[PDB]
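Read the structure below first, then the notes.
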Amino acid sequence: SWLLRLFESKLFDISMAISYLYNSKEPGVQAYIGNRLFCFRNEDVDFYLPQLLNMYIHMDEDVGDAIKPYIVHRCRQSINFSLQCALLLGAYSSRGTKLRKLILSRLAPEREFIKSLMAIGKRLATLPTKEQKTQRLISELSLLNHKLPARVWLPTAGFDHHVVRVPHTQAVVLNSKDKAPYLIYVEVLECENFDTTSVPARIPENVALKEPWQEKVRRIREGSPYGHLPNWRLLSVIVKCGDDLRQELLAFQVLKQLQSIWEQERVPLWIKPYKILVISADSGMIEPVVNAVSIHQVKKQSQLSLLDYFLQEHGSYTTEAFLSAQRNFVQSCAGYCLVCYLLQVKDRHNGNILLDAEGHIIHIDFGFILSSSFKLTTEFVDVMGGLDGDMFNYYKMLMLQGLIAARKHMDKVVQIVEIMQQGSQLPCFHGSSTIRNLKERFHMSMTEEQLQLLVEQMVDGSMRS
Amino acid sequence: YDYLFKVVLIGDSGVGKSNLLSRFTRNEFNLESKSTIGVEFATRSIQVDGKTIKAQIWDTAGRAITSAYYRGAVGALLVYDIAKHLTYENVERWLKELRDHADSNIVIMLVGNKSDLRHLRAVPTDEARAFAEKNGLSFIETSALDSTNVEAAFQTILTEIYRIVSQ
Ligand SMILES: COc1ccc(-c2c(C)nc3c(NCCNC(C)=O)cc(Cl)nn23)cc1S(=O)(=O)N[C@H]1CC[C@H](N)CC1
Ligand SMILES: Nc1nc2c(ncn2[C@@H]2O[C@H](COP(=O)(O)OP(=O)(O)OP(O)(O)=S)[C@@H](O)[C@H]2O)c(=O)[nH]1
């Protein structure tokens, strides 16, 4: 009864549930938990959907059979949920197949919507320059619009909705590569529930530049047929037709937990998880951060040093706008430094770091992490006011605080990674001791004085280049 | 922002340093508490005698080594809990402290916090103010909980500071 005591206590959450489900070899416990999933809030369980579905595929039938009933239940009350399941089910098996087909067995409008987006991207491969690609895209997006507002939605959206219109002229391609990703803007009419609501009616139709997000909404809105409606909102997604997003999703989950951990404790680190959508092992979409551009290009259009740009765009050292931006810089630096360290993120350069209009940095390309095989340049240190600076000392103070916080909730983090490693061929799990090395990096045995030194050492390392 | 005044908060653990900072700068308080690990930073701008200043407040800890942030501080709020005599008792050692690691010409305010705990008072206002003028410190009692004198405390020390006008 001592076990059952815990499961019936307040201490029992979806996190704990999955852990026992993952670890317990007792079929009685597995089945017990399978049933208890229903009592939890839909939102809480959703976050762990990749784990649940992974277990289903790669674990003993007993474990699977306990999870399935809950999944089917959700699938039956939400096609969004249905969609995300089917996509995940497929991507993570290359046991799964039986259930995927049953779920897909309705979604045809959406799957064709998604198919076309993927199809588009693959065609642009024959156009060897960036802007050549852009023009074919813009043209071809216009063909999408010919399809009326459809019984399709962007799973990457925070809410339920119908897609009505694609402002094709605003879309842009992000690089010149063979299977280049591309950014698009999408118009939607919000729902209260997708599953019960009539597709909106067509409203007959009749320039793109560098601008803030709210200025872009104005311009797109004003031009749009549906723009007058209060129901109307603008979304955005990056489409990756030939890039795997399964590592990207994993990192996202890790970032989200760490975000919650640092939120739960009172450490004012700052980071920004961006939503991920796995479509295949081949392909996915990303919800982009608005009002942000790469550091590298920030330096190419400005011709300035990082510090100088801050001063230009926000103000002199005596201004509020600057000090706010500096603070946001320092806090976002400490956050992402810690994330880079814990996940062992590599391939770190100014192409992979974004700067938002408030001064936060944001890392983005999470290939090369963990077993798969961060820089504190003086340009970054300058913005912080220099090594002797109080704000720089504070940067070090935040890192320690955020490290101490992470240790207090280490298990929530390792859980996320350790389950995913299951039966996994991701390059990040290439090692024999991927999860084991991860735990060592938390230094759970260390005293805080020891951690101060380690933090000092970390910073010293980050400067060598 | 005309000026920039750096101020530190120091004192025994539990006296309310961290809540003083959150009340004064974000107008927030909490009964549940997390011990301050190292240092915490918050900022707010005010006007004294017609002049716009900006204060950078540092919430230190009761992790003994927070010393470094002291340097280049014009003012320091040294806080004790009125309802816990020991915290007032160590104020003598806390003044010997400032006379080791900080500017010998720094503005100090003695602060009795948690004045709302009327019935638990373990340090009489007279005894405190006596020590206050026995020394070279300014003195006030605050409650972070009800926000009594919290604004006053900052505005006092900042005004006192500005009285260092150079000719
Ligand atoms: C790993 O891959 C990722 C990961 C994250 C993102 C992403 C997100 C979430 N947010 C933005 C963003 N924000 C500005 C949006 N502007 C407005 C106003 O909405 C601009 C850009 Cl460039 N990326 N980005 C994109 C990609 S990727 O698939 O495109 N590969 C990139 C292509 C550009 C190369 N420099 C790096 C590698
Ligand atoms: N009744 C009353 N209780 C207070 C007051 N201020 C703080 N408390 C309590 O005292 C405790 C002080 O915690 P804290 O906010 O960290 O200040 P501090 O102790 O000076 O800072 P620290 O070095 O220990 S982290 C809090 O639990 C808080 O609930 C107050 O003004 N009135």
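Sequence positions for chain B are given in Swiss-Prot numbering; the residues included correspond to 8-69, 74-178, in order.
Determined via X-ray crystallography, 3.3 Å.
Placed from the backbone N, Cα and C atoms, the Cβ positions cover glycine too.
These come from Swiss-Prot:
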- B:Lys13 to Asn: Abolishes SH3BP5-mediated guanine nucleotide exchange (MUTAGEN)
- B:20-26, B:37-38, B:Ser40, B:42-43, B:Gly69, B:124-125, B:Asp127, B:155-156: GTP binding site (BINDING)
- B:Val22 to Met: Impairs protein folding (MUTAGEN)
- B:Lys24 to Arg: Impairs protein folding and decreases affinity for guanine nucleotides (MUTAGEN)
- B:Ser25, B:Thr43, B:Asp66: Mg(2+) binding site (BINDING)
- B:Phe36 to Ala: Nearly abolishes SH3BP5-mediated guanine nucleotide exchange (MUTAGEN)
- B:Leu38 to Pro: Nearly abolishes SH3BP5-mediated guanine nucleotide exchange (MUTAGEN)
- B:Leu38 to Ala: Decreases SH3BP5-mediated guanine nucleotide exchange (MUTAGEN)
- B:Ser40 to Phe: Nearly abolishes SH3BP5-mediated guanine nucleotide exchange (MUTAGEN)
- B:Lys41 to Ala: Mildly decreases SH3BP5-mediated guanine nucleotide exchange (MUTAGEN)
- B:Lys41 to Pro: Abolishes SH3BP5-mediated guanine nucleotide exchange (MUTAGEN)
- B:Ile44 to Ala: Abolishes SH3BP5-mediated guanine nucleotide exchange (MUTAGEN)
- B:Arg82 to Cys: Decreases SH3BP5-mediated guanine nucleotide exchange (MUTAGEN)
- B:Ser154 to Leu: Impairs protein folding (MUTAGEN)
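Where Swiss-Prot records a feature, it is marked here on the structure.
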residue: B:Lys13; record: mutagenesis position; Cβ within 10 Å: 18
residue: B:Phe36; record: mutagenesis position; Cβ within 10 Å: 16
residue: B:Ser40; record: mutagenesis position; Cβ within 10 Å: 12
residue: B:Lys41; record: mutagenesis position; Cβ within 10 Å: 12
residue: B:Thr43; record: Mg(2+) binding site; Cβ within 10 Å: 20
residue: B:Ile44; record: mutagenesis position; Cβ within 10 Å: 19
residue: B:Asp66; record: Mg(2+) binding site; Cβ within 10 Å: 22
residue: B:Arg82; record: mutagenesis position; Cβ within 10 Å: 13
residue: B:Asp127; record: GTP binding site; Cβ within 10 Å: 16
residue: B:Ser154; record: mutagenesis position; Cβ within 10 Å: 22
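In the vicinity of ligand 2, defined as a Cβ distance under 6 Å, the following of the binding-site residues B:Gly23, B:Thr43, B:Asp66 are placed: B:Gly23, B:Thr43.
Rounded to a whole number, the C-alpha distance linking B:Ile44 (mutagenesis position) with B:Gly23 (GTP binding site) is 14 angstrom. Checking the recorded positions B:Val22, B:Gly23, B:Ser40, B:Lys41, B:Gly69, B:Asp127 against chain A with a Cβ-Cβ cut-off under 8 Å leaves B:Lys41. Residues B:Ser25, B:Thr43, B:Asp66 make up the record's Mg(2+) site, and a Cβ search at 8 Å around their centroid adds B:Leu16, B:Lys24, B:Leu28, B:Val46, B:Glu47, B:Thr67, B:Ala68 from the same chain. Annotation: residues between B:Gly69 and B:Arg74 (4 in total) lack coordinates; Cα distance 7 Å. Residue pair B:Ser40 (mutagenesis position) / B:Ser25 (Mg(2+) binding site) shows a Cα separation of 9 Å. Neighbours of B:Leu38 (mutagenesis position) among the recorded positions B:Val22, B:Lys24, B:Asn26, B:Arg82, B:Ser154, defined as a Cα within 10 Å of its Cα, are B:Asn26. Closest to B:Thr43 (Mg(2+) binding site) by Cα-Cα distance, out of the recorded positions B:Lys13, B:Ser20, B:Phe36, B:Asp127, is B:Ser20. On a Cα basis, B:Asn26 (GTP binding site) lies 10 Å away from B:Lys41 (mutagenesis position). The sparsest Cβ neighbourhood within 10 Å, among the listed binding-site residues (B:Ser20, B:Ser25), is found at B:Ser20. Between the binding-site residues B:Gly23, B:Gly69, the minimum number of other C-beta atoms within 10 Å of a residue's C-beta occurs at B:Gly69.
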